[PDB]
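Colleague: I'd like to ask some things about the structure below.
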Number of protein chains: 2
Amino acid sequence: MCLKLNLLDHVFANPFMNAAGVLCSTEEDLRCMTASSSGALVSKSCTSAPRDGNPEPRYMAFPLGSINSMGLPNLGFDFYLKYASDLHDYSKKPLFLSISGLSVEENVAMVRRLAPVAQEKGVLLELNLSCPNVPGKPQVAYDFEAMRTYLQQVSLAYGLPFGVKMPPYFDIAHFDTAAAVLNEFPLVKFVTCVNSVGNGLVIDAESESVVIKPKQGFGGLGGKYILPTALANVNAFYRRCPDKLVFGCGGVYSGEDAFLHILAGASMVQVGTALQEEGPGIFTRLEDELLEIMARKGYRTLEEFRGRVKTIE
Amino acid sequence: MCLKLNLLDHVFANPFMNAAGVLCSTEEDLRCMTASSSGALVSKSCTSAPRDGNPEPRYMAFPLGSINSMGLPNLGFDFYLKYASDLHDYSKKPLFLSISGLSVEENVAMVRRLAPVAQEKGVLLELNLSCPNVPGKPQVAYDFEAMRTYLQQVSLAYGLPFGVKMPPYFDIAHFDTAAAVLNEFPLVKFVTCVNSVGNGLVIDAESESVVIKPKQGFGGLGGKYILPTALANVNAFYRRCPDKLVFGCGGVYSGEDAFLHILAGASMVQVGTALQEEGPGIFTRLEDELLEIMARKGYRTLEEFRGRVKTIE
Ligand SMILES: Cc1cc2nc3c(=O)[nH]c(=O)nc-3n(C[C@H](O)[C@H](O)[C@H](O)COP(=O)(O)O)c2cc1C
Ligand SMILES: Cc1cc2nc3c(=O)[nH]c(=O)nc-3n(C[C@H](O)[C@H](O)[C@H](O)COP(=O)(O)O)c2cc1C
Ligand SMILES: O=C(O)c1[nH]c(=O)[nH]c(=O)c1CCc1cc2ccccc2c2ccccc12
Ligand SMILES: O=C(O)c1[nH]c(=O)[nH]c(=O)c1CCc1cc2ccccc2c2ccccc12
């Protein structure tokens, strides 16, 4: 019985990794994720320049999940590129580097410089599309013309396999259109579904107040709120992108949640809110829990059930 | 202390009602809602002709909420019109009638016939904009040009105050666009936020199967999963539509949840999943619980706190 995966020319001890943004901002964070039982790690989505992010409180968690409007606080691309090129121990596990430029040109400038490091050290790029465009326009992955532009220019500038982090969609016509856009790009080898469910609002009944300060309390939702949304997105893209991998993200707190992701089509399984709340010891628990489900069902490897969710009649 | 209120030229005993589609399809259901302690009731969204809906199982509930792909089973407009015209006891509470025609012409046809019954009896129209659209296109409320057409045509055809049932949005630019469309229509006097969160996917780990039959297991989510999404949509429209009322729907299981809807801006509070699960006795529990929170806080009226959610700094 084993959780090993071999994909994108790397080997992974198990499918678990952090979700971008959680336990991955500082060198300390990245060393901690490297020391953990996770099968891989992803660095915080970065911009060319360092960012302080939004005012606090900007993240809160609760029994059913979390809300955040962090505002992309990060140490800047030069720091993450240095961690990839000089500090990360690739004998421990593979590294993904996520970027989230504020314009197409900013993303192009970073992927041009990542390319040689990607080729020589094997760091893998995750482009965050679930992210700001021009203010007053929807985030980039909700604007399919901007998404196509971004992917064309990054493909040309990078020239190497990469993947994309996608927001959730809610309408079949959107699943169809988004998968079609992605399928125009052969260098997009994985698709991570999903980023946070956007612009939720948590209100505290005692204080009669929202719980985060930015954006009048509005922010992205993660955790138990979003598992069925996450599963739908994973499966929708799994069915529509037969030449790409899908990584699952959203609502994983247990090996059974990871099992459902994998049944939906997930290759790698990322952990955001639950990891923020529990800490990196979650990875040993998730592994043990998933292996237990596999033993009860007689499954020896992940491929025996990945994408094999049954439908009715 | 009572929770009585006046809206849209009608008096309501309390702000609670069923959500369209729950306990309101048959004459029996409508009589049971009328006999309940709810403040109002809404009939099942209807088409011109009766529909059997999708194959079963088509609804499933779980501790965190529900998933459905009912396929609009309903008795047909003629039946709900007859109920509004001849069978509903208006001395007991107000009645809303929900229409969900498959095209703009179908909706125009039903509203021209509804108009004289609305004038004579005071039945209120709720137009469901989660209805079907043209080839390769999203639901109507996710196509702002189709939305504007629908609202232009219904407004012209009906000529009386009405409301609209909206799907959730997840992007601030979308809140801005959708609110601006609605604000073009002075006859749109209430906006109900929100319909189910579209195209989620629930998977049972034991059976490795989806739990509903239609659409490969994909369906709309309600209940606890959707509360912060519903609060966000309520508050976004409350802020952007100052000359309309907002009706809140999504994730109400308790008087505390209702309190949060009202703080966000809700005038009426609709109950879907929790009503399907608990039955019409829920309405006395909700009233008691809301009155108890008001008493502890020192609030004597709903107006004292409606829309008064506090932001940080
Ligand atoms: C505090 C916080 C920061 C985040 N920052 C990023 C980010 O920088 N880049 C990104 O792709 N996703 C970011 N996310 C989204 C997560 O990667 C993930 O998609 C989301 O939280 C859903 O997974 P979960 O339900 O396990 O939380 C962030 C989430 C949280 C909670
Ligand atoms: C079984 C079922 C049938 C529904 N049918 C309709 C409908 O006919 N029209 C409509 O506007 N919304 C309909 N809905 C959506 C609800 O009115 C409501 O917007 C949604 O369930 C979210 O509220 P909740 O969290 O209380 O369930 C239906 C929901 C369920 C669960
Ligand atoms: O940093 C975040 O807020 C964030 N949180 C998530 O849940 N997922 C994400 O992908 C991100 C980053 C995307 C992003 C999200 C933002 C949300 C609210 C306000 C600002 C931003 C922002 C600003 C600059 C660059 C990126 C962002
Ligand atoms: O009847 C529903 O499935 C339904 N469920 C909800 O959660 N909200 C709704 O608004 C509806 C009705 C909207 C709707 C929803 C549908 C979902 C799957 C397949 C068909 C329909 C459909 C067909 C004709 C007219 C309306 C529909």
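Quick note: numbers on chain A are straight from Swiss-Prot, i.e. 2-314, in order.
Backbone N, Cα and C atoms are what each Cβ position is placed from, and that goes for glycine too.
According to Swiss-Prot, the protein has these features:
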VARIANT   A:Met2 to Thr  In allele DHOD3
VARIANT   A:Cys3 to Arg  In alleles DHOD2 and DHOD3
BINDING   A:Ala21, A:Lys45, A:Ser46, A:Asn129, A:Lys166, A:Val195, A:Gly224, A:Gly251, A:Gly252, A:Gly273, A:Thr274  FMN binding site
BINDING   A:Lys45, A:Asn69, A:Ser70, A:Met71, A:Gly72, A:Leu73, A:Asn129, A:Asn134, A:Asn196, A:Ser197  substrate binding site
VARIANT   A:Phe63 to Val  In allele DHOD2
VARIANT   A:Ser86 to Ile  In alleles DHOD2 and DHOD3
VARIANT   A:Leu98 to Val  In allele DHOD3
ACT_SITE  A:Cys132  active site, nucleophile
VARIANT   A:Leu222 to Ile  In alleles DHOD2 and DHOD3
VARIANT   A:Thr285 to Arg  In allele DHOD3
VARIANT   A:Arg301 to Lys  In allele DHOD2
Colleague: Which of the recorded positions listed here (A:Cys3, A:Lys45, A:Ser86, A:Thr285) have a Cα atom within 10 Å of the Cα of A:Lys166 (FMN binding site)?
Modeller: none
Colleague: Given recorded positions A:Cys132, A:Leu222, A:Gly252, which are under 8 Å from chain B when comparing Cβ atoms?
Modeller: A:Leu222
Colleague: Among the recorded positions listed here, A:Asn129, A:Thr285, which has the most company in the form of other Cβ atoms within 10 Å of its Cβ?
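Modeller: The residue with the densest Cβ neighbourhood is A:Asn129.
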Colleague: Of A:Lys45, A:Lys166, A:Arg301, which of the recorded positions has the most Cβ neighbours inside 10 Å?
Modeller: A:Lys166
Colleague: Neighbour count first, Cβ atoms within 10 Å, every protein chain included; then name which of A:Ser70, A:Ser86, A:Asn196 tops the list of recorded positions.
Modeller: A:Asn196
Colleague: Do any of A:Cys3, A:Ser70, A:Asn196, A:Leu222 (recorded positions) have a CA within 10 A of A:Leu98 (variant position), and if so which?
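Modeller: Checking each Cα against A:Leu98 (variant position), there are no hits.
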Colleague: Fewest other C-beta atoms within 10 angstroms of its own C-beta: which of the binding-site residues A:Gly72, A:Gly224, A:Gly252 fits that?
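Modeller: Among the binding-site residues A:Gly72, A:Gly224, A:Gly252, the sparsest Cβ neighbourhood within 10 Å belongs to A:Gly72.
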Colleague: Other than its own, how many Cβ atoms are within 10 Å of the Cβ belonging to A:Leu222 (variant position)?
Modeller: 30
Colleague: Listed recorded positions are A:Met2, A:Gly72, A:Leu98, A:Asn196; which sit with C-beta under 6 angstroms of ligand 3?
Modeller: A:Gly72, A:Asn196
Colleague: Distance check, please: Cα of A:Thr285 (variant position) against Cα of A:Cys3 (variant position), rounded to an integer number of angstrom.
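Modeller: Cα-Cα distance, A:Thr285 (variant position) to A:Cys3 (variant position): 14 Å.
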Colleague: Between the Cα atoms of A:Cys3 (variant position) and A:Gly252 (FMN binding site), find the distance and write it as a whole number of Å.
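Modeller: Per the Cα atoms, A:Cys3 (variant position) and A:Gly252 (FMN binding site) stand 23 Å apart.
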Colleague: Validating a neighbour-count step here. Other CB atoms within 10 A of the CB of A:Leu98 (variant position): how many?
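Modeller: The Cβ of A:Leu98 (variant position) has 28 Cβ neighbours within 10 Å.
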Colleague: To the nearest whole angstrom, state the Cα distance for the pair A:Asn129 (substrate binding site) and A:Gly252 (FMN binding site).
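Modeller: It is 19 Å, counting Cα to Cα.
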Colleague: Near ligand 1, which of the recorded positions A:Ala21, A:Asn129, A:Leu222 have CB less than 6 Å from any of its atoms?
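Modeller: Near ligand 1, sequence order: A:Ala21, A:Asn129.
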